[PDB]
Amino acid sequence: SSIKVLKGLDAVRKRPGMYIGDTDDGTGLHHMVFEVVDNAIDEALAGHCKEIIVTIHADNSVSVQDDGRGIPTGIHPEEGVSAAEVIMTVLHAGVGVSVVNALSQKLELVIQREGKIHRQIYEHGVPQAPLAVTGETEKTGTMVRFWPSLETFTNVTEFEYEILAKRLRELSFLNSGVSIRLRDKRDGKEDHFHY
Ligand SMILES: O=C(O)c1ccc2c(c1)s/c(=N\C(=O)c1cc(Br)c(Br)[nH]1)n2Cc1ccccc1
């Protein structure tokens, strides 16, 4: 279990184009955002009047936040770690957010679910500690922030607002019930897509 997880993530770094697309022309880099957004849209669609927030941070990390159910935090018996950790680290649990985690120098997960805030940090897909309770909340949802690995992504390594805005406008149109916010903390640029 311990070694298959490290191997599944290793397999993604060994053949990254097969999982995320071109790692040199900016395709793969922006696909990283699209993969997390697709998970948030899928959650948004599972509910009513849900909202997704996509933030380009000033340090060229991206966060994707939904106000959905929250990824489950209970122990997954096969692995003996939180379901959230399994979803983030096990390739076989639509390539999945585990690809983004494998190709991220750092990833931060914050889940709001069943009265509690839960947080976990990853480096190159490796958890730094078990998912932990950091406090109380009556909000629900999932926030993923990721810093793409420059051991994978070459040449085009800076996120382009217009590439994210165009995809999110398409996704707003195709999912007319979902609110999508895009925020660029590098310059204060902000858009709200809601059909
Ligand atoms: O409450 C449940 O039964 C339940 C199940 C799956 C599940 C959720 C809730 S929320 C969720 N995913 C997201 O909300 C999500 C993923 C990412 Br990346 C973002 Br941003 N939001 N799921 C999907 C899922 C979670 C674990 C295992 C399998 C599917």
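The residues of chain A that appear here are 8-100, 117-218 by Swiss-Prot count, in order.
Header lists the method as X-ray crystallography, 1.6 Å.
Just so you know, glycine gets a Cβ as well, placed from its N, Cα and C.
According to Swiss-Prot, the mutagenesis experiment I10 to G carries the following note: No dimerization of residues 2-393, fragment has significantly decreased ATPase activity. Long-range Cβ neighbours of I10 (mutagenesis position) (same chain, at least 6 residues apart, Cβ-Cβ under 8 Å): none.
DSSP assigns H38 (mutagenesis position) to a helical segment in the three-state reduction. For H38 to A, Swiss-Prot lists a mutagenesis experiment annotated as follows: 0.2% supercoiling activity, 7% DNA-dependent ATPase activity, binds ATP normally, complements the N4177 ts mutant.
Residues within less than 8 Å, Cβ to Cβ, of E42 (mutagenesis position) and separated from it by at least 6 positions along the same chain comprise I27, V118, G119, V120, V122, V123. Quoted from Swiss-Prot, the note on mutagenesis experiment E42 to Q is: No supercoiling or DNA-dependent ATPase activity, binds ATP normally, does not complement the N4177 ts mutant.
Among the features that Swiss-Prot reports, active site, proton acceptor (ATPase activity) is placed at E42.
According to Swiss-Prot, the ADP binding site annotation covers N46, on the basis of experimental evidence. In the three-state DSSP assignment, the secondary structure recorded for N46 (ADP binding site) is helix.
Residues or ranges marked as K(+) binding site by Swiss-Prot on the basis of experimental evidence: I94, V97, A100, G117, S121. When other Cβ atoms within 10 Å of the Cβ of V97 (K(+) binding site) are tallied across all protein chains shown, the result is 19.
Sequence-distant neighbours of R136 (mutagenesis position) (same chain, 6+ apart, CB under 8 A from its CB) are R76, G77, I78, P79, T80, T163. In the three-state DSSP scheme, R136 (mutagenesis position) is classed as strand. Under the heading of mutagenesis, Swiss-Prot lists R136 to C, H or S and annotates it as follows: Resistance to coumarin antibiotics, decreased ATPase and DNA supercoiling.
Taken residue by residue with DSSP, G164 (mutagenesis position) is part of a strand. The annotation that Swiss-Prot gives for the mutagenesis experiment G164 to V reads: Resistance to coumarin antibiotics, decreased ATPase and DNA supercoiling.
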For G164 (mutagenesis position), the one of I94, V97, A100, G117 that lies nearest, given that the binding-site residues are compared by Cα: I94
Cα-to-Cα gap, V97 (K(+) binding site) vs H38 (mutagenesis position), nearest whole Å: 19
Listed binding-site residues (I94, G117), ranked by Cβ neighbours within 10 Å, top entry: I94
